[PDB]
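Trainee: Structure provided below as structure tokens; questions to follow.
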Amino acid sequence: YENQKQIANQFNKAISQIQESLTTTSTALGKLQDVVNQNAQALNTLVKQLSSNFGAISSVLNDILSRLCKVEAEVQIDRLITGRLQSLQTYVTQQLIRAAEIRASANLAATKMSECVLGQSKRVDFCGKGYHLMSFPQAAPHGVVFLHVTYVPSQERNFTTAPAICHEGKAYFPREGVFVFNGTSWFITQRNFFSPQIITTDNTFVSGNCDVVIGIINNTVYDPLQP
Amino acid sequence: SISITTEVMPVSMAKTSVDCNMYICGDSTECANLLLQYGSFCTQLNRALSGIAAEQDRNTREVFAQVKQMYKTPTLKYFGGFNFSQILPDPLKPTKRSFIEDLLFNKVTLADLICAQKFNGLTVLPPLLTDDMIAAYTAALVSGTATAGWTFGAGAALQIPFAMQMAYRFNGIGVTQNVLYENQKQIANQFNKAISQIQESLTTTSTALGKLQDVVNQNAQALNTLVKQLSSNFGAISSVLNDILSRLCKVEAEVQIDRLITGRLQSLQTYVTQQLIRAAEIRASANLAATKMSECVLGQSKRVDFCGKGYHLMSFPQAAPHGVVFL
Amino acid sequence: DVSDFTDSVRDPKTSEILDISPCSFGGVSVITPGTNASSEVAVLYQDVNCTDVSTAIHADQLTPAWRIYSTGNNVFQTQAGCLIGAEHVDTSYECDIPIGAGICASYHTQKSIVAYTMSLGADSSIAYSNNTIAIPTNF
Ligand SMILES: *[C@@H]1O[C@H](CO)[C@@H](O)[C@H](O)[C@H]1NC(C)=O
Ligand SMILES: *[C@@H]1O[C@H](CO)[C@@H](O)[C@H](O)[C@H]1NC(C)=O
Ligand SMILES: *[C@@H]1O[C@H](CO)[C@@H](O)[C@H](O)[C@H]1NC(C)=O
Ligand SMILES: *[C@@H]1O[C@H](CO)[C@@H](O)[C@H](O)[C@H]1NC(C)=O
Ligand SMILES: *[C@@H]1O[C@H](CO)[C@@H](O)[C@H](O)[C@H]1NC(C)=O
Ligand SMILES: *[C@@H]1O[C@H](CO)[C@@H](O)[C@H](O)[C@H]1NC(C)=O
Ligand SMILES: *[C@@H]1O[C@H](CO)[C@@H](O)[C@H](O)[C@H]1NC(C)=O
Ligand SMILES: *[C@@H]1O[C@H](CO)[C@@H](O)[C@H](O)[C@H]1NC(C)=O
């Protein structure tokens, strides 16, 4: 809510960049053309294989029947029949294997649509690079295209940190966050973003004395009391 | 208690190519002429085998190459009582692998049998990524995990001390931060003890890497079966192609040669079909290995029994012959 | 042999023993930029030691166009085999045409085919200290 319009501008800018990248000629959709090419090559190979004679006198079935007798023509025809049968068997076996691979890809696409479009996922790199926020589906020829939006941290800074502090012989641990040293005093921040807060009793909890923790520093803890 | 458990997953298999003309008709001109009548059958197996080889290279690359910069191993292998020396390369020893990787590379044995394959057109091509490159990738991943934590997977690396990283990883499983800091040295001792037990178990002779030897054995058996099947006559007068051409006339010799041609063609077709099915299984295993590396080495997972028995804290990759080993 | 291929034969005159072996060795690979840009190629003889390549190919009985790919100043020896027709360079780039065993080839700069060792990635180093942290400030 502090910087909503900056996030909106970045969203619009990234949509425009995606549009610009898709507009120019590229090979980003190369996985979808390779399906089309392979099926076309297989069917053309079946058409081309009909010109083999398979050891017979000719590949034309009507020339073996025009100059041969029944006993001697059946022997020549059976070779062509066997060759074409085993060619067609090779085609159907290759199609079955390719169909299995396509089915595995479609199962992954279905679970990705279920877990990243209808919700938010905490699995790492399942739906893009960064922390997943939300995602959009688009249709493509024989396929789907997912647009994932992600939060990317940037502009890192160095700080001096401590595991705990103790005030009066009682160790204080942070609830969510880490203790940091800006250079003057000690604050508590969240990990992903830098927003320093004053050390207070509500965002820390007490556990034991400060003689067992390795690397504990001494400091003061504000309490919301003293009116 | 802190327990370290190992998981072995295959990634790739051997890439092979077959010369059709020298497998079927070895140095015979007449058999070459009769083989051209069977049009566009030998060019259909080379395409499949080339696809398999490219798939193997893609499997290895897109499992192991997951970081966009390479991290130098630190000079100090002791991060707050945790001893990382057994899973990182040793500067003084001139090998470019860790100690556990050296144990892993000795428990799988990769090897007139190869010469007969070579003489009949059966060739095995080397992998694109050598073992030193994979060792460099795993060393970079372990160094980035030890020095940066969970942040370098989702972007640039952010430095954090190791104790604070373990504190966050205890928060992730429902235990507060103080439990780590009260008894940090006990946890460090248990970590070192479990690493030593893993080392001791890998040292002795066992069959923990049995899933990786079975890939090697099956490919060797298939190639030896192709070599052995050349001695069948397939119903012809002889299995030697040069004895049918020494005592028969053209019309009666082509009939005998065509049976051998058909038998060898269908034998080679059986080989390529079996290779395609085995390649599909290897690809599924490599996809699982890639998602396990993504979700358990670059982060922390809350899925039950996805990355071991217990509540997951962190994980380390190691290279193995044609595979990966997760701790 | 086990493949029903005769390998040793006795001379009917001198009663000596002679070994017959195939006059075709293993695989030959051709590396090409593509016949839309130029017409030169590189040739890889895998699993052949390049000291004795001319024995394995019998280049004495080939065309003179085949002899210029048998020896020269462009001889390189990789773990795959012997590569002839490409110039070795010491810099490392991204892989374009994967030869194998860590060696890739490309068409660089008048242009020529070059062979190099593939680059794993950018080199970076982060310092480990036990009392400092890095926190993002923007996104
Ligand atoms: C943080 O400190 C380390 C060590 O002092 C230094 O190498 C690094 O460049 C610093 N980074 C920033 C952003 O100041
Ligand atoms: C923390 O230190 C930074 C160092 O530049 C300073 O700008 C900031 O004002 C400090 N915060 C305080 C004093 O509350
Ligand atoms: C950090 O390391 C330095 C040098 O090794 C040491 O003097 C210091 O006590 C350490 N701080 C800890 C462990 O909190
Ligand atoms: C913080 O101050 C107290 C004063 O009672 C001292 O006992 C303790 O050692 C100090 N902690 C340090 C210097 O880390
Ligand atoms: C780490 O372990 C090795 C043996 O695995 C040992 O030689 C070395 O001293 C250890 N490092 C320590 C105790 O700092
Ligand atoms: C001919 O064959 C005989 C074998 O009986 C052999 O001893 C002899 O050397 C051969 N050559 C001549 C020139 O006789
Ligand atoms: C080539 O031969 C030399 C010795 O003649 C040997 O050291 C080297 O390993 C051989 N190369 C290959 C690739 O076998
Ligand atoms: C983050 O960087 C952008 C650069 O476009 C800048 O406009 C913005 O103010 C920065 N964020 C903060 C909180 O300063």
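Sequence positions for chain B are given in Swiss-Prot numbering; the residues included correspond to 701-811, 830-1045, in order.
The header says electron microscopy, 3.0 Å.
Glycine residues also receive a Cβ, built from the backbone N, Cα and C atoms like all the rest.
Okay, these came from Swiss-Prot:
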VARIANT   B:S701 to L  In strain: Isolate SZ3
VARIANT   B:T743 to A  In strain: Isolate SZ3
VARIANT   B:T743 to R  In strain: Isolate GD03
VARIANT   B:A754 to V  In strain: Isolate SZ3
VARIANT   B:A765 to V  In strain: Isolate GD03
VARIANT   B:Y778 to D  In strain: Isolate GD01, Isolate GZ50, Isolate GD03 and Isolate SZ3
VARIANT   B:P794 to S  In strain: Isolate GD01
VARIANT   B:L804 to P  In strain: Isolate Shanghai LY
VARIANT   B:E999 to G  In strain: Isolate Shanghai LY
VARIANT   B:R1001 to M  In strain: Isolate BJ04
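Locate each feature and note its surroundings.
Mentor: DSSP assigns B:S701 (variant position) to coil in the three-state reduction, outside any helix or strand. If you take the C-beta of B:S701 (variant position) and look for same-chain residues 6 or more apart in sequence within under 8 angstroms, you find B:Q908.
According to its DSSP assignment, B:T743 (variant position) is helical. Long-range neighbours of B:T743 (variant position) (same chain, six or more residues apart, CB within less than 8 Å of its CB): none.
Look at B:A754 (variant position): DSSP puts it in a helix. In the structure as shown, the Cβ atom of B:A754 (variant position) sits within 10 Å of 13 other Cβ atoms.
DSSP gives B:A765 (variant position) a coil state; it is part of no helix or strand. If you take the C-beta of B:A765 (variant position) and look for same-chain residues 6 or more apart in sequence within under 8 angstroms, you find B:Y855.
Residue density at B:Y778 (variant position): 12 other Cβ atoms are found within 10 A of its Cβ, drawing on all protein chains shown.
Cβ-based neighbour count (10 Å, all protein chains) for B:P794 (variant position) stands at 6.
Mapped onto three states, the DSSP output places B:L804 (variant position) in helix.
The Cβ of B:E999 (variant position) lies under 8 Å from the Cβ of no residue that is in the same chain and 6 or more residues away along the sequence.
Taking the Cβ of B:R1001 (variant position) as reference, residues of its chain lying under 8 Å away and at least six apart in sequence are, in sequence order, B:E755, B:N759.
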Trainee: Report the nearest neighbour of B:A754 (variant position) in space among the variant positions B:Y778, B:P794, B:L804, comparing Cα positions.
Mentor: B:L804
Trainee: Around B:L804 (variant position), which residues of its chain at least 6 apart sit with Cβ under 8 Å of its Cβ?
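Mentor: Looking at Cβ-Cβ distances below 8 Å from B:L804 (variant position), excluding near sequence neighbours, one finds B:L920, B:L927, B:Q1036, B:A1037, B:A1038, B:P1039, B:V1043.
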Trainee: Which variant positions out of B:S701, B:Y778, B:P794, B:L804, B:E999, B:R1001 lie by ligand 5, going by a Cβ under 6 Å?
Mentor: B:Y778
